[PDB]
Every structure is written in C-alpha cells, then in structure tokens.
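Here is the structure we will look at.
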Amino acid sequence: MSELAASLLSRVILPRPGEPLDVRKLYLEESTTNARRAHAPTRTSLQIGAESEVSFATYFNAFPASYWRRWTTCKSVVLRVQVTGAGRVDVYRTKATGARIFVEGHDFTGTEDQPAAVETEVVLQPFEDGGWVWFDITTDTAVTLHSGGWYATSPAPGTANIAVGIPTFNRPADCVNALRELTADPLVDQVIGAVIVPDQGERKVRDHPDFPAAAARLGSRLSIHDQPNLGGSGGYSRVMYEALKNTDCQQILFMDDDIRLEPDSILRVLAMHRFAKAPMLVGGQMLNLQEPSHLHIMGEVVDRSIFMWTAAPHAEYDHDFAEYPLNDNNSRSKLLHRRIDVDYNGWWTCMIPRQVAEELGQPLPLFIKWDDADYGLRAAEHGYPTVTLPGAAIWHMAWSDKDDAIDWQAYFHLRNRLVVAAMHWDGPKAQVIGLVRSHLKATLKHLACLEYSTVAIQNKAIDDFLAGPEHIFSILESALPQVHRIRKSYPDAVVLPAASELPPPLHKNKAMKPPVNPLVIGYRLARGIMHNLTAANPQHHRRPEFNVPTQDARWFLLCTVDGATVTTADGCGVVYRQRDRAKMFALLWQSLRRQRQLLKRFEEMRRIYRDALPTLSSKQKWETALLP
Amino acid sequence: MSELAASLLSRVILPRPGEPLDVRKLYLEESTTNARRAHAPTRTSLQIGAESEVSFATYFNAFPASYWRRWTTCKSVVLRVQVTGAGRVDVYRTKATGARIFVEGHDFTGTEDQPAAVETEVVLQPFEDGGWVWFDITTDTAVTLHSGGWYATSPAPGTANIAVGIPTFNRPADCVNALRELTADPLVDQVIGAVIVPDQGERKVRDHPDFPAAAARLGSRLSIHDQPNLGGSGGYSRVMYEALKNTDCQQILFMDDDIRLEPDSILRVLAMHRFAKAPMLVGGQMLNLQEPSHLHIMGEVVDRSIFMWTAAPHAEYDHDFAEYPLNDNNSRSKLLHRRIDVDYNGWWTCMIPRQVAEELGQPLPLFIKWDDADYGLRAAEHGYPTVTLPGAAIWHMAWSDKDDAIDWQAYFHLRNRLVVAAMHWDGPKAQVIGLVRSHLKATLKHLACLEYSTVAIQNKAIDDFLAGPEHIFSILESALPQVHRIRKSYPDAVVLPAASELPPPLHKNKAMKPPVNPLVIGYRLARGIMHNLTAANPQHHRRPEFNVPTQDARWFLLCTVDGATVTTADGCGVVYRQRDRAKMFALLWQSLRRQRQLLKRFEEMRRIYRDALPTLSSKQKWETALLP
Amino acid sequence: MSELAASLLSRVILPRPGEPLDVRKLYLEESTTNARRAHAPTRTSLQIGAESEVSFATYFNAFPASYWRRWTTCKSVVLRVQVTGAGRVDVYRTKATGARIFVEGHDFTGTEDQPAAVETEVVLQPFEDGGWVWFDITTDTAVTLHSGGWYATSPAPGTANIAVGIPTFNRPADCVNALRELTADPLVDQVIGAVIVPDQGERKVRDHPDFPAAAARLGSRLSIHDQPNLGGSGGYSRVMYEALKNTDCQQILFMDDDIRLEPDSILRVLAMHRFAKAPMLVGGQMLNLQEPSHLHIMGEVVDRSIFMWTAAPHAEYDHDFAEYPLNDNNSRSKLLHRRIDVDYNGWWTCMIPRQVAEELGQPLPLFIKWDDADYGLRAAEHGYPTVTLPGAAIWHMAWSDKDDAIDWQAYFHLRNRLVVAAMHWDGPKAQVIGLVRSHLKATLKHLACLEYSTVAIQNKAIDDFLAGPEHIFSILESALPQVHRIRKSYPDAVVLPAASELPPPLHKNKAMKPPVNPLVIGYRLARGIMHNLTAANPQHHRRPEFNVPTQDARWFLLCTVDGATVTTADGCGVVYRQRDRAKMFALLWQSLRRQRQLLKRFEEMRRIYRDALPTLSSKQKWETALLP
Ligand SMILES: O=c1ccn([C@@H]2O[C@H](COP(=O)(O)OP(=O)(O)O)[C@@H](O)[C@H]2O)c(=O)[nH]1
Ligand SMILES: O=c1ccn([C@@H]2O[C@H](COP(=O)(O)OP(=O)(O)O)[C@@H](O)[C@H]2O)c(=O)[nH]1
Ligand SMILES: O=c1ccn([C@@H]2O[C@H](COP(=O)(O)OP(=O)(O)O)[C@@H](O)[C@H]2O)c(=O)[nH]1
Ligand SMILES: [Mn+2]
Ligand SMILES: [Mn+2]
Ligand SMILES: [Mn+2]
C-alpha cells in the first residue's frame, strides 16, 4: 500500500452523477442487454447488476500501451481492481490494426467484508506499432468495483512538483473556475507547487466574486502577474519566466483558462514524464467542449513540403466516441489503435521538464498561433521529442463551426507560419516554391470569395516577416491594433448584427448543391473567372444580391455575384462582401509581388531568423516587454 | 436410465458463470425481448424467465445431423430434455441451403416434484447435402431446463478406452493446465485410460508447482517421456509409439498443450467414432483462443493442381458466431449448413482408432507442418476417411495476426509440402508445373518484399527434398539449428526490439491505399520492376527510409524502397529489410535453378519417396531417434 | 347480445401459450419499448402492462376492408372491444398504397366490475383499390382486453350448415388430427353439420388409436368412404358427391388432411359467404407449415398467353410477417394493401355454396393438379367469382424446398394443364403458339439438366391429352402406375439413399457462381450446346463426375458434364443423372413431334373437350369410378 500509491499510472474513473449518456461512453461501455444502467456511487467506484457485462474499453479507462512502451521505461503494466460479488475480469489487448486479442481472465468471489483483489500483469512487448490494453467485467451476482488502476512495477522516478501556468485575457469567470478544479482532486493538489496566472486583461480575475474562495484553497502557491496584452506567446512566456526564476518546480504544465478538467488527466501526463526513457515534452489531448464525447485529434504534425500544421498521418479530426467506440469494427475506430507520433502538442495541456525549458529558453514573440509548434520543433532539434498521450485530456473550445482563418488571425497564421518556417526548414532549397504555391491557391480562393480584407492583412503579414526578427519582437503589442486599423476599410471585415440591418435581398436564396463532379467544377470555375472580369454593378453594393448562410458561402456561389451578405462563422452577425474588379487586381498584384519576394529572399530569412533565436528566446530579452 | 447414459451422443451444455456474452452465443441465443438474461446454475442446466424465448440453434448445442447421417450408422437421433414450468419445446431442422424447417413442437407442464420429460425422435433421412437439428424453448411460466441431450436409439458399439496424447515443448504452465482440464468432467475421466506426454523441452512439465496436484487426479494413467526436440512429428509419433506398445487403448486422441477445453467435445468425437459405419479418423474443430466466439474453419483439404492445403470448397476462415449466428439469413452463416468433407483434421483434436494407427504406422519425420495432412491423405488411401465434426471443439491459438510463413517455418512448409507431394500425387504427369509455377509466384513476391532470408531457406528446403527420404530422417533434429545459422546472415531475419533502436526514418510514413484497380496494380508493379533494376543506395542500409507497420508492408509499398524497418507479425519487434540488387538476382537464380530441378526430378522423387514409406513410418525406425 | 353473436365477422384472437415469437407477429405487434411482453390468458383475451403500446395491425386481427367492400353487402364494419384499465383504442385504415390513415381514437376507463365497452363504426367506402382497418391499444394503467371483434350492422343472411370435406390418402395420423381440431372451438362445431372423409389409402384412418376419441366428438356427423386411389380429383369429387346427395348442407368446405388450423379462419370465410352480394366461391390463404410466420401467397391466377397458373399481378410468394409487418414502409409489405383478385382458390380451404356445386357439377377427373383451377375458371364462366380472403388461413405444407415439377407429377402438370387449357381458352386462335413455345423452353431446360425421364413422361402427357376426354376418364386410376413403369428405365428417376452408395466423384465440387451477366449467360450456354454435341464418355456413367447438391444443380452446371449425382429436392436421396446424346435427340424429336401436333390439333381439342364437360362433371358418370 505504501508502494502502490507511488506507482499508480492512471486510475479507473467513472462519470459524475447525471452526466449525459454520450459522455459516459468515455468511461464505460455497457451492454444493451443488461437489465439496468450501471451506477457510479463515487468517481472511482461502480455498481453492476447481476448477470450483466460492462466493458472498460473506453477513452478514459483503457491503457494506451504502445505509448508507454515507446516512450517510457515500463516493461509491463499491472491492472489492479478491487471487487465484491461473483464475476469475471477479462483482460484484452489490441494489435495496431484494431484486432482484439483476449489475454487472460479471472473469476472472482468477494464480499464487502473480505473484498476480492484481482491483479493482472500485462507485458508491454507486443505494442511496437500501436495497441491498447483494457478490461471488461462480467457478473454472476451483483458486483461492486471499489477501485481500479493501472500500475508500474516500481516507484515513479524523480519528484513531482508541478508549476501550473494559466494565462488569462478578459475571461475572469472561466479562469476562476480553472483554479477551482485544480484543487478538486486531492491527488492533484498534492503535486501542484505553484500556479502562475499572467493576467493580460482589463477585466481582472482578482475582481471576481468567486475568486477569494478559489484562491484560498491554493494558499500562496498562487501568484497573479499584471502585464500588457502580449497574446499567447506573452502569456505562456511569462509562465515559463516565472516558474524558472521564482519557483523550484520540476515540471511546467501549460493550461488554458477556458477548460473543463478531468483531474486524473494531469496525473497521467505526470506519470509518463516521470517514467520517460529520456527527458521529453508530454501533452494531453483536447476533447470538444461543445460536443463533449468527441475527441478533437489524436495528434498533430507540421507537414513539410508546404510547412503547414496538419493532422498526423493516420488520424482524422473530430472522433465521436459515442458513435464510434474504441472497440468497433469501423474504419474510424481502427485508426485509434495505431501509435500516433506528433511534432508538437497544443498548449491546452503540455508539460515541459524544468531543465528542458531552461535549455530551450522562452517561446518566440508571435502573439498568437504557431508559438506551440515552434516550441515542439525546437525541442525536437535538441533531442526532446513530444508525445501526445491518449486518455489524458481536458475539454476545450474547438473550431466547432465557431472560428475561422479569414479574420484578423489570418495575419498571425501566415506571418508566424513563415517565421517558424525560416526557423525550422532544415531541408532542400527549391522547397519553398511549395509553400508559396500553397499561398497562391489560398489567395485566389480568398479573392474569389470576396474576402478582400484577408488578403490585405496577409500582405502585411509577408511584409512584417521580411522585416526580420528584430522587427517582429517590437510589434508584439502594436501588431494587433494595426491589423484592425487596416480591416476597418473593407465592408467584408465590418460585422453588422443582422442582415435585416440592410435592404432586403434582390434574389431569394436558391439551393446550389456542392459540385464534386470533374465536368462541373470545371464549368463553375469558368463562370467564376469570366464574370470576375466584368465591371461590377454598384447597385449591388447598396442592395445585396443574396443573404448567404455561412455553410452555403463557398467559391462556387460567391464568384457569380457582385454583392452579398455572408453570416459570420459564429452566426452572431453578417458582413457585406462586395466585389470590385479594380480593388481585387490591386490586392492580387500586391500578393503576387510578395510571393515573388518570398522565394527570392527565403534563403536570407532562414539565415537571419536562425541567428536571432538566442535573442528571441532569451529571458533577458523578454524582460523588456514583460515588466513595466 | 441404464441404457440412456450409454447412448448419449452430445449433451446440452451452458456457459460457465461470468462468461463473456460473445462466447455465450456458442451455447444459447436469447431474444432481446426477454425481460431478463437466462441464468445457468450448472453447466448442464438453465433457468428461463416467464414469457421468454431462447434458441439452442448454436454451435455447441445444435445437432450436426448430416455428419451423423453420412458417417455413422444412426438412422435417427432422439432429443431428450427434462424441464419444469409451463412452456414449449420446438424442434427445427435445416436444409443444406440454410432454410429453416419447423419439425414438431411439444407443450409441457412440469414441477420440481414431478418434472416434465420431453422426447422427440428426429429421423436423419433428409440430410444428404447438409443440415442441422436444434430446439428452442418458449415459456409460459418460468422454466428450468434441468438436462438435455441428443441420443442414439441403441448403445454405443465397442469399448471406450482413450489414449490421450499431449506433446509439450517448453510450455509447462499450459501443459499442466491441459492435464487438469481432462479430469474436470467425470464423464471424460471415466473413458481416459492413458495420458502420454512426450516432453521435448528443457523446461520440464514435471518441475511445475501445480503439477503434483494435476498428476494426482490422473493416478498412474500418466507417463512422461523425455526425448530430444523432434518437433510435432517426433512428439505425436512418440504418443502413437507409446499407446500402441504400452497401453491397450482402443482410441488414440492427439491434443495440444496450449488448448482450452470443452470436455463434451471429447465425448462427442468418441460418440461418432464408436457409431461409425466403418473405421475412420474423427477430429474436432478449433475455436480461436484469442477471439473465442470465432470458429477458425469448418474443415480443410489439400488442393490438387498446386498441392497446397486450403479451406474446404464451401468454408471460409474465421467465422464469428456472435456476429453471424448459425441461424441467420446472411451468406457466411448459410455455408455452415453444408456438409463439409475434409482430407485431414489438425492434430489439436484428432482421434485415431487403434488398429488403424497400427496399419498406417507412424507419422513422417517432418519436424513441423504437413505431418497431419500426410496422415489424413495416407489413411484415405487405405479406405479410412477423416471427418471434422462440427460442435466438437477445443480453443487453440490461431494465426490471429500472430504468425507468418516467412520466418524459419517457411523452410518446413515448402520442404514438407514437397515430401508429402511426392507421397500422394496420384494424378497426371505434367501436373507438377502447377506447384512450381505456384512457387515462382511466391518467390517473386518474397524478393519484392525484401524478405531475402525466406528465399534462401526455401532453397535449402528444395535441396533437402531432392536428397531424398533417407536424408530427411537424419535431419529431423539437425535441420532447425541449420535454418537459424543461415538466417543470421540476413538483416531481414534479425529481430530488433524497437524501431527506435535504429536511426529515425528519412521519410515519415504516408497512407498508401490498397490498389485493387486493374490499371493501378499494373502501374504500381511497373514502378516495382523498374526501380528494382536500379543500384541500391547504401545510405538507406544505414538509415531506414520508413518505419513500416506489419499491416502496411505489402509488395506495392516495399518495391519502391531500398531500406526500411518492418514490424514482426506478433508486433514484438522489427526487422531491418534492406534491398540489394546483386544479392537478389543471386537468390532469384538459385530459386530458378531449383524449380527447374523439381519438374525434372519429380517423377523420380515420387518413386523413391513412395518406396521409402514402410521405413519412414516404421516403429522400429522411429525407435532409433526416439530412445537414447 | 342476442344480435351481436349473429353478426360477428371475425374475432380478435391471440396466440396459444408458448407460441414462437415469430408466429405471434401474426396476432399482435408489440413495441420494443414496453417493459414486459403482453400476456394472453385465453385465445380471446390479452393483458397489457402500464405505459405500453400494442398494435393489432396484424395478419390475423386486422380487417381486410377492401375485400368486404368489394364482394359483400356490408356498408360498414363495427369494431367492438371490451376493456378494463385506463388507455386508448386508436383505429386506423390504409389506402391501397399502404399509406396509414388515423381514423378516430377513444380514451377508456374500465374496471373488472364495470368493464369499459368501446365501439367504433368504420365505413367501408374508401376501399375501392384496397386497404385494411385495424386498431392499436395504448395504456395509461394496466389494461385487459377481454374480447374484441369486427361486426356487421345486421344479422348474417341464410343458415350456416357446413359440409366439411377432408380427403385422406395414407396419412391417418394427420387426418385424425384434422378431425380433432374441427371440434376444438365450439363456435365452429356448432356450424358443422357433416364431415366427409374419402379414405383412398391402404393405411386407414379408422385403424388409428386416437381416432375413436376424435370421432366421438363429431357424433354421427362423420362418415368414412372407402374407395380406390383416384387422387385429389377423386377425393374431393367424392366429398361433393356425398354432400349434395346425402346431406342438406348449405356450404361445402374443401380441406386437406395435413393442415394445422385457426378455427376462426373457418368462421370468417363463412361470414363472407353469407354476406356475399351474389353467390360465390370463398377461399382461405395458406400459411407455410414449416415456416409458420410466412404467408405462401395473397392469391393466384391463370396467366393467359401461356395458360399457366401464376401469382396474381401484385403479389409475391413467401411473405414473412415477422420480417415484413403488415404496416412497414417496405415494398413487400406495400403490396398487401392492394385488393388481389384471383381466378381460383386452392382446395386447402375453399367453400362452395350448395346450389353452385349443384350447377357446376363435379370436378374433372385429373387425378392431381389443375382440378382446382378448372373449378375456379368454370365457376367464373357461370358468374360465380372466387375470393381469396386475407386473414383467413390454415397452415399447410408448401414447396419449402421439399417439392419439384420434374418427377412423376410433371406428367400431371402438363397433361391437366392442356386439358384445362382446352376447357377455358376462350381467346384468340394463334394464341396456342405461346403455350407450346413455353413448353419448348421447359423441355430444352430439362434435357440440358439431364432430366430425361421428365421429358419422356411429358411426352406421354401430350399423347394422353390428344386421345381426348373419354380416354382421360378411364386412366384416372391406371395413369399413376403407368408413369412409374416408364420412369424405372431412367437412372435419373431412380432414387438412391446416399451418394456414398456410388463410387466417389472424379472431381471434388467447385463453387460456380450464378451467371446473371449477359455476356456470361451467352458463353455458359455456348459451352452447353457445343459439349452437348460431343459423344458422352461411358466411364462417367459408371463413376459420377460430381456430387451435386440440389441448390447448385442448374442448367449452367449440368450442361458440361456427362454424368453426375443430384440430390433430390427433399434431400432424402440422390439420382444418378447421366447424359447420352443418342437418347436425348430421340426425346427431343418426340417432344418436337408432339408440340407440332398440339398447335395443329388444339382447335380440335377445344371443341371435343368443351363438348364433353356435362359428362366429365356428371355425378352419374363419377358414380362408375367412385362406387365398387
Ligand atoms: O488578444 C488576445 C487574444 C488572445 N490571447 C491569449 O491567447 C490564447 C489563445 O487565444 P483564444 O483563447 O482567444 O483562442 P482559442 O484558444 O480559443 O482558439 C489565450 O490563452 C489568450 O489568453 C491574448 O492574450 N490576447
Ligand atoms: O521447436 C519446436 C517447435 C514446436 N514443437 C512442437 O510442434 C507443435 C506445434 O508447434 P507450435 O505450437 O509452436 O506452433 P502452433 O501450433 O502454435 O502453430 C507443438 O505441439 C510443439 O510441441 C516442438 O516440439 N519443437
Ligand atoms: O397418389 C395419390 C396422391 C395424392 N392424393 C391426394 O391428392 C391430394 C394432394 O396430394 P399431396 O398432399 O400428396 O400433395 P401436396 O398437397 O402436398 O402438394 C391429397 O389430398 C391426397 O389425398 C391421392 O389421393 N393419391
Ligand atoms: Mn482557449
Ligand atoms: Mn499449439
Ligand atoms: Mn396436402
């Protein structure tokens, strides 16, 4: 018992009372033939009826064996369940193809007075490519699973002193909640030493009514640091800065302020970090906050040849565990059993070892976007891999219709993408053509969609990149206001609350089906080009031709009109997109001029950016933008 | 009652407590409309709720009528169930198309005090092509099925004295368990007279802690015989040798050491043997140990025209009875109602009559593979057919991803295949071209997959075959070490624990979809041939181009690379396959030279092998390799 | 209450205790959401749980409205249910497309002490093309349906005195049972006045042990008449003969001896007959005895243009009410809502009014087959239509794999088909070419399948037809033995118990998939013709090339072989079909010669057959073959 608690890797957890049935599929998967639902008295125990089966082949309770095999020193894991009643524990593993293999099974008989203990040691040898381990319970009489867990065969190396960092910006209510959920589970609280909150917002988290109660439970492990708005980069950079200077914490764990939490997720990541073969970044997955049974992604990489972040080779976005169980014979579920290798983890949950952060230094001053990838790629170049752990997750806001890469962020995508590209493009010379051809495609689509402001702000992006690193650092704060100033000009960047704020449409909308037939995309594009050569009628800038819903607003519909309203992706307003031939060819020329500049000057940008990294990632340099 | 027990063919059995629901579909098939699961107090009884239906149209409890009709003297079978409660027994049969026919039905009323007995005599006449008989129970009040069985209308001929043979090699734990499960059911124990265990391993089954307890229950019906490693052939040959010389047992039942058991399976095979029209080999099916609701195969044959073991005409591998019930209108289930005729049964469970083994003599000294087929084909030539009984099964390890025919065994497949081919090729002359063309295909695929060691050891196989029978017998022990010595050379035959033991791959893996389009297999093969003509870059033998998962590693992916790691089929390690043009054309020439030798010298091999059979299958000759 | 019982059309009936769940779908259709199965205390009552729904949109309990509208004088029907508990009766109708229409609904509250009565009058007006009426029950508290029925709004015209006729031939056990099930329901017993059993068999129904008990319940309403074997024609002719001469029964109801019964079926047919607009034949459907949820057919017609009995225009054989409910949105179920018009009903249950049988006279002396159609077609020509009532059924043996039109019956099909054709071909002259072209197709298929005996006995059929009516009558008894004498010659007509009675096949059977591709049926037929021109190898008449299963034995497989065993359609034996070119061309010539004879002499056969009808259907003439 002394040694048990210090080798626990991940617990068997159940859902809270009154949790939606969709979300319960993350925890336990019950047979539709059982007479009654299973009951979860506490988050660690479960009551099962007589003559019933429940399967723990689930996102939260199954053991992601291949990952432990690959990155940790654990030769084998031990399942321990403590149960009363008569029944059977069946242990299964999978091959990386998803094929389920029955390992061993134990019949038990237990009473509340002499509770039955069931231990099974599963060797991690057969998980080179992938595979999970899990268990089912099948009952003779009624059964209570009092506790269950996956264990290593020796204590966890090192000490567990975690600096939790949570940068906040005008989301006090959410942040106060994140601080509240850290102290929920005693086993997390115990291993938290410091909690850094860089408050970059004008509506402060200290001012909240529920804060004192939340802050009291943390004691003086909590500090709040007021600084200017420096985005993600500045937020997390501050956390690193603090944890390395003002705490002696062995781990730095980046988190977001708008996250729901499964506290065992934190403990699982810590487990892997401590058991790692070599020092490494360890991150958690994100479940979708707005569709909570859905896993966002198993892991991301940066695709060379266009230098663009993307899904890892054998992983698809948005995996609904309620519709596609871990153990189903469907093709989406079969990919989950592969071991996914990432280039970086997102900063919703990402643990960085102390003397690794010290070595890599700070993040790049990118404001938002790409800061996290850069860090992953940088650590990789120093021999510190990143592992995105399955089964260890927080719930975060996804791009569940809500977001887009056409607004002000479109600047920060492109700009930072190039910055990071110069930083890590250790490859062939002629390769940069692939990224610029990549952008030309994007830029033609934008214009075809009448998203003019986007192109403009993207042309500022390429200008700002070409001015170098010294310049990027000085516009950490100034850049955001500058994007907005540019965007005010364009009717397509000015949100209006309703389309009824404008004169009713000339034409009622018609259902125009998505062309995915080769003959039809050829013709719909020809119509697009030719119309786009005619002089735009200005009557259509005063009265929109259509009231376009977000969903229906693609290249093929917008290339025929001169003016139309398009609903913002959140569905909170509309922009009045208005075609103009003169303004478009201008933007198109400026875009062409910048793309030619890029392939001409990229060799040069690699040299000057790589050289400037000790500065850009220095604590000393970040001091002059972080402290008043 | 005196006469009942001695005419019992197969009992109605239920699952153990806490058996997975998947596996219970082997026993009883319940209506999703029943209010509650059915309960199995004992392995022979079942409790059903009021207003409920359960169907015994299942692998274990249905009667494989066509088989009994074909091979046994039974004109009709009698169902006997003993039941309490009010309900109805409905008896069904099938045609060989799967079409279900209702035969008769009996309403019963029984109490525990005056239990109701229900007998139905089903005539076996209408089962020429195939068909099963089974029964359902449908309840008015709650019902208990106290016992149920299929009976012949007269006593079983002969006496039941079974020599059970279990050859073991370094699997003490498993073997001790097999000996334990034989004495489980009293009705099996009663008919076991001897249990021979040839222990060819250096980790002895006697040394096990649980052995004394297991051996005590057998008394002195158990002997253990220490001998050198002589593979399957030597193991089972020893069992035959012992049972014919040192026991007066009427039957010899071959078993494996790594098998879970349904004891009634043993009794069913014995039943058929005793009721046989003429003396015959009777075998049991294998269920998959690692996917326990799945039946491996209904029966195997040796396909003339390539002389290669294969699925019997109307049977497909891997039949999941949980997904495809015996009585479903699906195409996979419809094949189960045909009567499958085999050429041989596997030696997991195969019963050989005493004066049949005496007549046929020993097995061929093949070490592993084909020993069993040869025996089936040999018995066939003497007028002793083999029947693979459905419903009579043990659970055994299948090729559930775990195994492959590319490693050291690839020698023993080819070699023994040819040995056996010479032995039983009573057919046309020019026919041998079909086997050699068969091998040329295989050999080109191997090389294309960079599996060089395979070809090498297969070329030893053809050399060893051509040296004749006298020579094959002397290399019974020496051959295995010799294969390994040859395999050490090739990087593709040397297993390494992880791919991270090697330098990281040059390219990340890309999803390349299986080409089954005629235009695409033509082009993907053209790329294969042409690249395979270019000089291999040696930088790719020092740093692998890919980290290939087993599943993704086929001809079309491996024919483009010069070097890559491929994960072993168990998923326990990786080999570094490395292309070389010079070494390949060498192997290809040596393979071509041997194939030309075969068709030249096969007439000659038939003559010299057939002539040498009295020697190869002699007890006297096997003495000089079995006894120190 | 006085007037209720004499206007009852059909009762709401439930299944017996322990009836299979498949068959219960004929009676009531329960929601999978109900907490418990519904219970049927008695065959007329049903107990439903609280908060549950059951739908009586079922074969047995729904009202076939369109039929009642079309053929009876009933302007409207009345549903009456007597219920306790709180709940709601919902009444629905359908359009002939299957579209369900909600009519009205009644909330009830009843107690056992003051039981609630619910009456709904549904007008039959909107059922021109088809449509059903039914009701569902939906419960608040637990509900008991004590009784339910469909009623006319006035008493039944006429008196109900039914002569039940059951011809038996060597099936004593079955016949004794039919007599037992007539006296089961008191409401059937009451309306049965006589039961005629012509016993044409040598194993007499009187000799049975269970007969005296069965005969006692009938009193002296039962007579048994010994006569020679004169087949169906002679059996039923005898029943007519008796009921018209020796009873004063108002109805004659033909039945079979191998039928399970729903007694309300008898009452429903009687109901319609009594309520008929004009005098008419009224028949019941047949449910499949061996697949009891399956309806054989909604109704049959005689297809002019080939003069061949067939499914009525919008009806398909074999409708499984368990898989396709009356009220499902599937295409098979949608045809059930059309009103099917028949040309005749089968003699399993067919009611003939007294002064209609008197007018039409006896059946034709056809021995078996077509006797029933002829009678339907004859009655039609006199203005007496036939109606096949849905919901009124007996269970009878179908052609559920068991039967075929290639054996001795093949004579009686063709012969009688032509007899009947001459009798009723009131159409165009050149039309007979269509029947003879029809036969040429059949005859070429037979020969291609090596079914030589068939063609031979069919050529006797055409000879016997051409000899005229006077001759057909004299061979009523002699013809059956004569067919057998001819069949003894041919190896394909001699059944052997197993294929193992013959030398094992030269080739093992190969799976040859059904060609339904235009290119492939063209080639598979070309192979057929050309091989069929080569001289047959006689070694293949001594050792069969294959062991062909019934299912796999079609034109495309048999046209390539010279000799093979084919399993009888019951699966009880095999015939050795053996190709011969000399014997085949002979049969083919004799067939061609007869077909030329037919179209030459059909005008002549119409004249001589039609003229001979008063004789063939005379009671006086049938006397000389029915009485010793
Ligand atoms: O003007 C800004 C925009 C965002 N952020 C920070 O950048 C991170 C990511 O931004 P956001 O949450 O709005 O985008 P999301 O994560 O939802 O995609 C957050 O931690 C914010 O604190 C910031 O400091 N200032
Ligand atoms: O080096 C060996 C390899 C195997 N065997 C025997 O050969 C049989 C089949 O081998 P194995 O079980 O390893 O293969 P599998 O049956 O799983 O395919 C077993 O009964 C072993 O006892 C042996 O005696 N020596
Ligand atoms: O040799 C025969 C053959 C049959 N029948 C009668 O013909 C009818 C139909 O024959 P069967 O029942 O054998 O054929 P099925 O109705 O099953 O198709 C039955 O009522 C039999 O009594 C007969 O009298 N003598
Ligand atoms: Mn966020
Ligand atoms: Mn084995
Ligand atoms: Mn019949």
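Just so you know, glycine gets a Cβ as well, placed from its N, Cα and C.
For A:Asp372 (mutagenesis position), the same-chain residues lying six or more positions away in sequence with a CB closer than 8 A to its CB are A:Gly232, A:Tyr344, A:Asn345, A:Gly346, A:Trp347, A:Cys350. DSSP assigns A:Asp372 (mutagenesis position) to a helix. As annotated by Swiss-Prot, active site, proton acceptor applies to A:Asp372.
Among the features that Swiss-Prot reports, UDP-alpha-D-galactofuranose binding site is placed at A:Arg171, A:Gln200, A:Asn229, A:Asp256. Counted within 10 Å of its Cβ, the other Cβ atoms near A:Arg171 (UDP-alpha-D-galactofuranose binding site) come to 16, all protein chains included.
Note on A:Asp258 (Mn(2+) binding site): other Cβ atoms within 10 Å of its Cβ, all shown chains, come to 18. According to Swiss-Prot, the feature Mn(2+) binding site maps to A:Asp256, A:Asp258, A:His396.
Among the sequence features in Swiss-Prot, the mutagenesis site A:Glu300 to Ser is noted as follows: 1400-fold decrease in transferase activity. No effect on affinity for the substrate UDP-Galf. Listed in sequence order, the residues of the same chain lying 6 or more apart from A:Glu300 (mutagenesis position) and placing their CB within less than 8 Å of its CB are A:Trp309, A:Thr310, A:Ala311, A:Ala312, A:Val342, A:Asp343, A:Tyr344, A:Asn345, A:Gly346, A:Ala373, A:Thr388.
For the mutagenesis of A:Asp371 to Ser, Swiss-Prot gives this note: Loss of transferase activity. The structure shown keeps the original residue.
Annotation of the published mutagenesis A:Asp372 to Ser in Swiss-Prot: Loss of transferase activity; the original residue is retained in the structure shown.
In the three-state DSSP scheme, A:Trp399 (mutagenesis position) is classed as coil. Sequence-distant neighbours of A:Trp399 (mutagenesis position): no residue of the same chain at least 6 apart has a C-beta under 8 Å from its C-beta. Among the mutagenesis entries in Swiss-Prot is A:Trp399 to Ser, noted as: 1200-fold decrease in transferase activity. No effect on affinity for the substrate UDP-Galf.
Here the residue is the original one, while Swiss-Prot reports the published mutagenesis A:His413 to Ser with the comment 1700-fold decrease in transferase activity. No effect on affinity for the substrate UDP-Galf. The local packing around A:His413 (mutagenesis position), expressed as other Cβ atoms within 10 Å of its Cβ over all shown chains, amounts to 19.
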From recorded positions A:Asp371, A:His396, A:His413, the one whose Cα lies nearest A:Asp256 (UDP-alpha-D-galactofuranose binding site): A:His396
DSSP three-state assignment for A:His413 (mutagenesis position): helix
Listed recorded positions with Cβ under 6 Å from ligand 4, out of A:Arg171, A:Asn229, A:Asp256, A:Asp372, A:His413: A:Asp256
Three-state secondary structure, which DSSP defines for A:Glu300 (mutagenesis position): strand
Integer Cα-Cα distance in angstrom, A:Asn229 (UDP-alpha-D-galactofuranose binding site) to A:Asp371 (mutagenesis position): 16
Closest of A:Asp258, A:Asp371, A:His396, A:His413 to A:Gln200 (UDP-alpha-D-galactofuranose binding site), Cα positions, recorded positions only: A:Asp258
Entry from the binding-site residues list A:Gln200, A:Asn229 having the most other CB atoms no farther than 10 A: A:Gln200
For A:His396 (Mn(2+) binding site): intrachain residues, at least 6 apart, with Cβ closer than 8 Å: A:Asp256, A:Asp258, A:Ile259, A:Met286, A:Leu287, A:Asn288, A:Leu289, A:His296, A:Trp348
Inter-residue C-alpha distance, A:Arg171 (UDP-alpha-D-galactofuranose binding site) and A:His413 (mutagenesis position) (nearest angstrom): 23
Residue among recorded positions A:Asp256, A:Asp371 with least C-beta crowding, 10 angstrom cut-off: A:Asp256
Cα-Cα distance, maximum over A:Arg171, A:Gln200, A:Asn229, A:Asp256, record's UDP-alpha-D-galactofuranose binders, Å: 16
A:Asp371 (mutagenesis position) and A:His413 (mutagenesis position), distance between Cα atoms, whole Å: 10
Env. residues of Mn(2+) site, Cβ within 8 Å of mean position of A:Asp256, A:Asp258, A:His396 Cβ: A:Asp174, A:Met255, A:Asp257, A:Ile259, A:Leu289, A:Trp348, A:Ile394, A:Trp395, A:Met397
Contacting recorded positions for ligand 1, chosen from A:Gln200, A:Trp399, A:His413 when the Cβ sits under 6 angstroms of any of its atoms: A:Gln200
